[PDB]
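Take a look at the structure below.
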Amino acid sequence: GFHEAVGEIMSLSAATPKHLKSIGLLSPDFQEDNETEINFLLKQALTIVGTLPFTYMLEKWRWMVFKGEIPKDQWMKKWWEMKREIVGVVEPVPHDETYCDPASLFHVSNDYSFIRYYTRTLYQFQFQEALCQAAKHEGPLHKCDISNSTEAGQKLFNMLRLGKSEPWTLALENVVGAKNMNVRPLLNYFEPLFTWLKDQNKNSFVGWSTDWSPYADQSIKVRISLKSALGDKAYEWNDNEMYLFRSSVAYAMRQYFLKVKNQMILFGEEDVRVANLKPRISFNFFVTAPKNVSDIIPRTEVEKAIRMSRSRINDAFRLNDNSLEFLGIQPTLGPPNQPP
Amino acid sequence: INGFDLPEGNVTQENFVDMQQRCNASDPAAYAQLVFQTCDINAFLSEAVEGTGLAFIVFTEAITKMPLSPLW
Amino acid sequence: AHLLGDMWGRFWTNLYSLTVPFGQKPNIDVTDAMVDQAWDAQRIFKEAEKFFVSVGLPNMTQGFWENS
């Protein structure tokens, strides 16, 4: 990383045309201007700040997989809650443990230790604000042109006369006195944009709701009260009755889609997705396509699908529709005609 | 158990109020949305009626708390 | 996670199109202008010989030119 740190501020020197005209490339017709550097720090924020939590978790997700604290039914499980926790991004389609979208990148698919970017990132910002004021040329601040400025490189030469004579935090203290690291020069060069995040982002909403999805709307909360229909002396609901249910949920789609939609699509109990299992047999659920799992069933047809076979499932567990709560689906029946 | 969700076995007219303290301790936010209907005998014995309602809108209710409710 | 400009959400620099008050002026536009300036793998070092002596830091020799 260290090498990358000084090398990509030298690939910055590859990206500048200032010594290119004084090492013998194209003549200037493109002289620079003034204002941009108050809004250029915005552009650095989309690059250098946008990649910090994303590249952190994927190495941390890889390690607990690698040391075996994550069983092999939990990869896409462990992939997304940390993207909801650390990044606060969400998947647009729920993923089972087949897809392995972590493998879609370059360096995971081709075996790179991806923590090389964090070390170089830390040493890089401790250096630049402490040194290149004396780089003998500063118009635009990214033009700290040590090419034709020897004086700044000799404070840099205290690390440069060394190979692997020792660690690097002694090479850090040869320059800026760093001993482990500091996040402060990250925070200092974004300190003009820390308060500016209360200038154009003054209007305050803090944090996020850490569980929203754009497919959470199609999930249905079902609410079972065994102390309401069977009451006591009833059977104790456990993971079998979880497994009984999803079979009998899958029932309702087959009975719907051929008596109403009138074509056959198959359904397993595993298509009934279970989320937030609670003792009170309460949980929000939704069903997908069988193995076109990129697409899910729209809830608007599931609402009429339950109302067709609502009478089928309460006696499938000796219940009374006040122990089959759906919160959006309610029984609409019962006109009496007792007198002749 | 609506908002704060205990297992249905480990809740009764009991440490319900004590587990409510653990519910308010685990979270006060959802605890500020669960309204509870306080009740008492002599808050149910304190209502009454005279003249006509005792047999017409009072006795017929407990008539309907019988297994042979149309017979009595 | 499909609205970040890239495929996997690393660099959000192509979201600098609706999130700006201003900002302009590009960097080097000469990315292929060395291709037809034709400095080969040792003329780039003969020119970078003059790059770091103006920084004062030394240049590389002994294998840097010879065997390659």
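The numbers used for chain C are those of Swiss-Prot, and the residues that appear cover 264-331, in sequence.
Looks like electron microscopy, 4.5 Å, at least that's what the header says.
Placement of Cβ uses the backbone N, Cα and C atoms for every residue, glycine included.
What Swiss-Prot says about the mutagenesis result for C:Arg273 to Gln is this: Complete loss of enzyme activity. Does not affect amino acid transport activity of SLC6A19. Within the same chain, no residue at least 6 positions away from C:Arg273 (mutagenesis position) has a Cβ under 8 Å from its Cβ.
Among the sequence features in Swiss-Prot, the mutagenesis site C:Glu312 to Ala is noted as follows: No effect on interaction with SARS-CoV spike glycoprotein. In the shown protein chains, 16 other C-beta atoms lie within 10 A of the C-beta of C:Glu312 (mutagenesis position).
Under the heading of mutagenesis, Swiss-Prot lists C:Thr324 to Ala and annotates it as follows: No effect on interaction with SARS-CoV spike glycoprotein. Here the Cβ of C:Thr324 (mutagenesis position) has 10 other Cβ atoms within 10 Å, regardless of which shown protein chain they belong to. Look at C:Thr324 (mutagenesis position): DSSP puts it in coil.
Swiss-Prot gives this note for the published mutagenesis C:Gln325 to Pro: Increases slightly the interaction with RBD domain of SARS-CoV-2 spike protein. Note on C:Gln325 (mutagenesis position): other Cβ atoms within 10 Å of its Cβ, all shown chains, come to 7.
Among the mutagenesis experiments that Swiss-Prot reports, C:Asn330 to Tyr is described with the note: Increases slightly the interaction with RBD domain of SARS-CoV-2 spike protein. In sACE2.v2.2; increases interaction with RBD domain of SARS-CoV-2 spike protein; when associated with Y-27 and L-386. Within the same chain, no residue at least 6 positions away from C:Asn330 (mutagenesis position) has a Cβ under 8 Å from its Cβ. When secondary structure is read from DSSP and collapsed to three states, C:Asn330 (mutagenesis position) falls in the coil class.
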In whole Å, how far is C:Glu312 (mutagenesis position) from C:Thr324 (mutagenesis position) when you measure between their Cα atoms?
10
Between the Cα atoms of C:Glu312 (mutagenesis position) and C:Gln325 (mutagenesis position), what distance do you get, rounded to the nearest Å?
14
In terms of DSSP three-state secondary structure, what is the assignment for C:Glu312 (mutagenesis position)?
helix
If proximity means a C-beta under 8 angstroms from chain A, which of C:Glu312, C:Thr324, C:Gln325, C:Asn330 count? These are the mutagenesis positions.
none
